[PDB]
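Chemist: Here's a structure for you.
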Amino acid sequence: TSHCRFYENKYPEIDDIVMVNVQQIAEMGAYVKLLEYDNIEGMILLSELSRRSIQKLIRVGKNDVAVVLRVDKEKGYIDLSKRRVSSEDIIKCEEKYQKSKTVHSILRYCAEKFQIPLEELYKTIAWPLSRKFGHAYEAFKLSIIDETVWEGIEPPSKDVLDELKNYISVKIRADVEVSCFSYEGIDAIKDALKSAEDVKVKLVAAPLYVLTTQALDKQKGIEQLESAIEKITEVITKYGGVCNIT
Amino acid sequence: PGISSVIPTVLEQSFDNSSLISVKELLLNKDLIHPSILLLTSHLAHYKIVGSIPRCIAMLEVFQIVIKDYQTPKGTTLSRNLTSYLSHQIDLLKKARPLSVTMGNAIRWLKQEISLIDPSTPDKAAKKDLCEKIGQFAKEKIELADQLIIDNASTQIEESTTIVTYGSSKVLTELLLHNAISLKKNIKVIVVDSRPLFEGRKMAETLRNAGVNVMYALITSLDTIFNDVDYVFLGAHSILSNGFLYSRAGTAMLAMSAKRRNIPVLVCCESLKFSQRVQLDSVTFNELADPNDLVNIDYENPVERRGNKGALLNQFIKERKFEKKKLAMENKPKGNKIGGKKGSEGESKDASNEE
Amino acid sequence: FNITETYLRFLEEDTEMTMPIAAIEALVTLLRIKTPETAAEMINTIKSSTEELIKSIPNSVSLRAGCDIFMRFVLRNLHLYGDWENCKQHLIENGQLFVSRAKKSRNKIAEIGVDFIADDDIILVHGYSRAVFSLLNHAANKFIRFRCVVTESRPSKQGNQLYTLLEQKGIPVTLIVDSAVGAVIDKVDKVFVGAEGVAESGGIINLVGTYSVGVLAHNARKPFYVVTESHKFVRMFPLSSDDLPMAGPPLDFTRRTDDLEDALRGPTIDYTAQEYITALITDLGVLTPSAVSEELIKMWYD
């Protein structure tokens, strides 16, 4: 089940920014659910929504950037405005929303695993990360780089945490053909193999040797493979045997 | 462009407001012509399914495809020969078969868009956004309009209804389907159809495929099911700023009958169907195909038979002419529902200022 | 904050203040409690109130229309987007202001609509609308040249009441039955009909028969009329020959009886089309053909 507010408190403040997902329009405006501050409905009247064909769009799926005007902190009533939000911090707001979404996505494995309420899990996550640091995505990033935030809280599920870490955390192939004619052979082959290994190396049938080289930062691959090939070439020519590289 | 004229059949003494015939069989085609358009033309030449609404959508799709295919050249700019190309395409379309008001509107919109974006902008960045905008437009001025129509129907139509329609009005078919399956109510739907087009038949088939009880009808009588019939929607193509309708076949007759007996008729349309051009008779602008739909003795369309029919010039003077589009009246279609929800056709151009 | 009580209070009063007006005033009062600024609390409450009204309603749409109008007005109000208190104050003001407007409207009517009266023309007023009666009175005061005629209407004896009211004035009075209206084709000069609601274009709601009258007028090529003040603008359109929300059943073939139980059932309400009416009578300048629809378009933008 999907519930629970993004921040620490249930109800929004004055002047703060929220992102809304629209469900239905006309008659009132948009009494719609929020994706920045809880799943409970918040309404805009048909005046603050538009500035500059207006009725033609705004149905299901489309997102609106809005500022909160009036909050009733007693039973549950939210008032919003679209016109006031200037296009200077809109990008920043969008970024924030994205970060929030990512955080929410991150808090799903736990929900899946131990079959317990999501809100409590969220609360348990938000106490070290969302409280002291500020925004949560950056904190998460920091943790993944250098463990610094997970120290403050004890884990009821360490395995789940490990899984999460794992989730948060390129193979190139080469061909070598061997066909000797000299005295010794198997030993030579072994030697050749030893010059082209360092991760995963496997044998297929007989004439071909297949090795997979792991790339650190995308472009890397030729800077070792070629050397290995050269070494192989150096190896086999001395005794009286021939090897080919396509 | 290629080859024009060189065709049989006389000019006809009765009714000659528009030119009557063309490019069907391809020979010596130009290098720059996109084959999709040709294919579409070939389809339209002998088409059964589409009418007004889906045609425009298809055209839009084709245009989008063309846009996707095209990049800014080194010598010529982005706004250098595009307009010319568009014009050529339009001419070709005209040559093939006369077009709709919606299509014209779309063309106008495209032109406006072209005018808007300056050639100094990055090219890759430009069409990335342009295509998105086009998509948005498509979503709004078609699918959203359809949705609006559906919702209008929902509030208005009573608890389960007997419905009568004509033609291949795709939106109306969709609505019917929705009524049948989605919201779930009784659908005693009656469809009428003429000789030259098997549109009604096709619609009936489609309904059957979805699981709908259909009543099939022809020209000889309509009243046989009326004298019982309670609520009726008519076939739509294009609207004028008079309050009249330019639609397909004996819809006018049906409307007249409705006026005579018990209850008037109502038509729902898209908000971008309206024109600002006006006319008031079935002599103004006639839409024509070849007199061959009734030459084959009933049943199916591709048959090839030996018999008696086929005397366009063979015997001592004979003409076998017909019409496709006729004038629907004003006093009878009281209802018009669009992107602006509610209104009457008496308010013939109340939405043209707002748009 | 209570509307059923208000409804109970007003049914046969009218005269001084229009029925709809009172409702509008009540709505305004309701609004001026929960603050118009806090749109989360307010609009929902308004909707609830409307629902309650609907529940309490048997055979009317006028009240609903009024409340929709009020809502529209409220929506229009906040378009100044500056200081939020002044707008609220204005909203608070517009309630008794609406009532005041009625007098002004009446005065306007007494000046623009008094040009119509010609040499020997017999006037027949249909239904019950205060504005029409006021107009008639003002015409009598002017002493052009006329004749005031009444009907045998059947809701809760309205026609008779109207006749009695007319008697007070003194002007000589003769009656027309719902059936015996057929003989009138040219003798009664102009066919006037009072309104209890004006819809999109030509759509008007009154009492137990208007459409037939309209048809008759059309047949005769007679001038047909819709006469009202200012509080009834609706977004509505029917599909068949007649379609409305109903409490009295349409064509209720009453169950087998011998000692009488229930019988008085049929089309209690009536609509009119666009083609039948030649002239529209409202205080809002001099508008006739399809101005109400345009107004609606301007308002709703939906």
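By the numbers in Swiss-Prot, the shown part of chain A spans 3-54, 58-174, 182-210, 218-265.
The backbone N, Cα and C atoms fix where each Cβ goes, and this holds for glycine too.
Swiss-Prot lists these features:
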MUTAGEN   A:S52 to D  Weakly impairs derepression of GCN4 expression in amino acid-starved cells
MUTAGEN   A:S52 to A  Inhibits derepression of GCN4 expression in amino acid, purine, and glucose-starved cells
MUTAGEN   A:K87 to A  Alters the binding mode to the eIF2B complex; when associated with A-64
MUTAGEN   A:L205 to E  Abolishes binding to the eIF2 complex alpha subunit GCD11
MUTAGEN   A:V220 to E  Abolishes binding to the eIF2 complex alpha subunit GCD11. Does not affect its interaction with CDC123
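Explain the structural surroundings of these features, please.
Modeler: Around the Cβ of A:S52 (mutagenesis position), the number of neighbouring Cβ atoms within 10 Å comes to 14.
Classification of A:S52 (mutagenesis position) by DSSP places it in coil, neither helical nor stranded.
Sequence-distant contacts of A:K87 (mutagenesis position), defined by Cβ-Cβ distance under 8 angstroms and a gap of at least six in the same chain, are A:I46, A:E50, A:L51, A:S52, A:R53, A:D69, A:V70, A:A71, A:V72. A:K87 (mutagenesis position) carries neither a helix nor a strand DSSP state and counts as coil.
Within 10 Å of the C-beta of A:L205 (mutagenesis position) there are 16 other C-beta atoms, taking all protein chains into account.
Just so you know, the Cβ of A:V220 (mutagenesis position) picks up 13 other Cβ atoms within 10 Å once every protein chain is counted.
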Chemist: Quick one: of the mutagenesis positions A:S52, A:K87, A:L205, A:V220, which have a CB under 8 A from chain C's CB atoms?
Modeler: none
Chemist: What is the separation, in Å, between the Cα atoms of A:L205 (mutagenesis position) and A:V220 (mutagenesis position)?
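Modeler: Cα to Cα, A:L205 (mutagenesis position) and A:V220 (mutagenesis position) are separated by 9 Å.
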